[PDB]
Amino acid sequence: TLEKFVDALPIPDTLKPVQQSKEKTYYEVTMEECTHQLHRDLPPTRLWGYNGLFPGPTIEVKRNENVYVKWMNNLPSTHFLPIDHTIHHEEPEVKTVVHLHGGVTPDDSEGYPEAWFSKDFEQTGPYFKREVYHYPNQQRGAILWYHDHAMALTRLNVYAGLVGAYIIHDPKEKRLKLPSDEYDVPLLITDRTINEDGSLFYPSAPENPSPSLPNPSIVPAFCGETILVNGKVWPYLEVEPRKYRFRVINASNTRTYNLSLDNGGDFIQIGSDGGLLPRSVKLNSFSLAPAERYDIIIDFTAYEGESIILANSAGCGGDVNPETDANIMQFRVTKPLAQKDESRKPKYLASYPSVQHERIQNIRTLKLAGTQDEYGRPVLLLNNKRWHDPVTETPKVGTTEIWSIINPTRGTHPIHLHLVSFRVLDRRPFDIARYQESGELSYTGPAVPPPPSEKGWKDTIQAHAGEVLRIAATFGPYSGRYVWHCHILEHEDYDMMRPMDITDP
Ligand SMILES: [O-][O-]
Ligand SMILES: [Cu+2]
Ligand SMILES: [Cu+2]
Ligand SMILES: [Cu+2]
Ligand SMILES: [Cu+2]
């Protein structure tokens, strides 16, 4: 296996606009197949990248900056990863659409799975409206990220390399003096399995496989043998002995991480998916499911000279291997100080979401379920509905709902709602066997309110097995056609995703 900590951590460049004025900022980004070396000891890997880069260029915008991005497909007409044709029923093979995750966007710029387009917009999906997306960014400073969202192809196009970071800077937060500029670094974490020849491996069927399975066949979960950060396998980052801010993004298909420092050092969490937490939280470890973001400070001041491993204790299809997936990256506190550390780690960060007193318009009960297809494969379904079934989640614009999410399955699902961020109310254990037999919900314990890390704003939330998770969300400010889904991509694609219509009176 590949030797750990031999390649420096890439810092993706910040995308420069094609045009900028005070009224409008305009970007162009083209998807391209390119080759990049993922580790010192590998031949170059064929990848799909935004502007040919893996990860894509980081986009940085200010709150309320009026942004337009033309996302273009200039990819080959055939995929290099195995497509299963039985999960979705003349269309081009390679379909793409870019979703700004966490973006508060009008619906035709949200990256709807059926708003896909093929090379040069030659063919477009039934919900396609526009080539140039509009991102008004009228929302909290936060770590967002952008990735492919094409119908039935999300797991594949994302795995191929179509991910990048998008940061919203709110200038009212500058007074906090959080580490910034060179000392503010994204960490996009993707697990990959890589063949001896340097080519990406993605399974063309489950391990067995039953001879009843089609070929290729979707798999219910993907666990990579190798961890990459910012497009390099187990990299190292030389840091100065001072405070850094890291924007940590789980851009993996299935894998959840549980991160800690191997020298016992602390993270200071200052932000979640939806932006700054009300109060900073000192943490020794944290769980990060697909699509979750953690905005953290790590203070290297006391650690000069040390090599510190960002470690992982969460299994994926088995226990972590100390030699491989137990490692994420390594910090090396050996970079000379460029200047005095003038940054801060404030306790008081932002308003509490609980300052809001919205009326509960509706209480929606949703269950995570599924069935088995004609081939014997598990099909995961929200409320035992298919993606293609008539829409049932129809919140009214401007109103607030509590969603009660019932999870009788054996694993955690990271549930994501497009458009909004939401509050976490609580989680509560229940009798699974009784719920499965009768559909009656019988609690086995009191409600557990969220920990401090979940007292701010979230857009992707871990719903553990045997629990009812309650969240509260205000559906706006736009009305239109959005989505909610599990963000384990292998679940999302078959078929754990549902439209969400935010309606006008
Ligand atoms: O958003 O996936
Ligand atoms: Cu996403
Ligand atoms: Cu999203
Ligand atoms: Cu799931
Ligand atoms: Cu989505």
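All chain A residue numbers match Swiss-Prot; in order, they span 2-90, 96-511.
Per deposition record, X-ray crystallography, 2.1 Å.
The backbone N, Cα and C atoms fix where each Cβ goes, and this holds for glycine too.
Quick look at what Swiss-Prot lists:
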BINDING   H107, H153, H493  Cu cation 2 binding site
BINDING   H155, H424, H491  Cu cation 3 binding site
BINDING   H419, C492, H497, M502  Cu cation 4 binding site
DOMAIN    240-318  domain 'Plastocyanin-like 3'
MUTAGEN   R146 to K  357-fold decrease in catalytic efficiency with ABTS as substrate. 152-fold decrease in catalytic efficiency with SGZ as substrate
MUTAGEN   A478 to F  Retains approximately 70% of the wild-type activity with both ABTS and SGZ
MUTAGEN   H493 to A  Does not affect copper content. Strong decrease in catalytic efficiency with both ABTS and SGZ
MUTAGEN   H493 to C  Decreases copper content. Strong decrease in catalytic efficiency with both ABTS and SGZ
MUTAGEN   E498 to T  165-fold decrease in catalytic efficiency with ABTS as substrate. 400-fold decrease in catalytic efficiency with 2,6-DMP as substrate
Can you give the distance in Å from the Cα of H90 to the Cα of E96, which flank 5 unmodelled residues? 11
Distance, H424 (Cu cation 3 binding site) to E498 (mutagenesis position) (CA atoms, angstrom): 13
Reported in the order helix, strand, coil, what are the DSSP residue counts of the domain 'Plastocyanin-like 3' (240-318)? 3 helix, 48 strand, 28 coil
For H153 (Cu cation 2 binding site), the spatially nearest of the recorded positions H419, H493, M502, using Cα atoms, is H493
Where the criterion is a Cβ under 6 Å from an atom of ligand 4, which of the recorded positions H107, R146, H419, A478, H497, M502 meet it? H419, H497, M502
Shell of the Cu cation 3 site beyond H155, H424, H491, same chain only (C-beta within 8 angstroms of their C-beta centre): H105, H107, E116, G117, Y118, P119, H422, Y488, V489, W490, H493, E498, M503
Cα-Cα separation of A478 (mutagenesis position) and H155 (Cu cation 3 binding site), in Å? 25
Do me a favour and check the Cα-Cα span between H419 (Cu cation 4 binding site) and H107 (Cu cation 2 binding site); whole Å is fine. 17
Starting from each candidate's C-beta and looking 10 angstroms out, tell me which of the recorded positions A478, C492 has the most other C-beta atoms. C492
DSSP three-state assignment for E498 (mutagenesis position): helix
Between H424 (Cu cation 3 binding site) and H107 (Cu cation 2 binding site): CA-CA distance (Å): 7
Just checking: which of the recorded positions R146, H153, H155, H424, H493 have a C-beta under 6 Å from ligand 3? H424
Tertiary neighbours of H491 (Cu cation 3 binding site) (same chain, Cβ under 8 Å, six or more apart): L388, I421, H422, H497, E498, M502, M503, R504
Those recorded positions among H107, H155, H424, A478, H491, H497 lining ligand 2, judged by a Cβ under 6 Å from any of its atoms, are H107
Binding-site residues compared (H155, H419) - highest count of Cβ atoms within 10 Å: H155
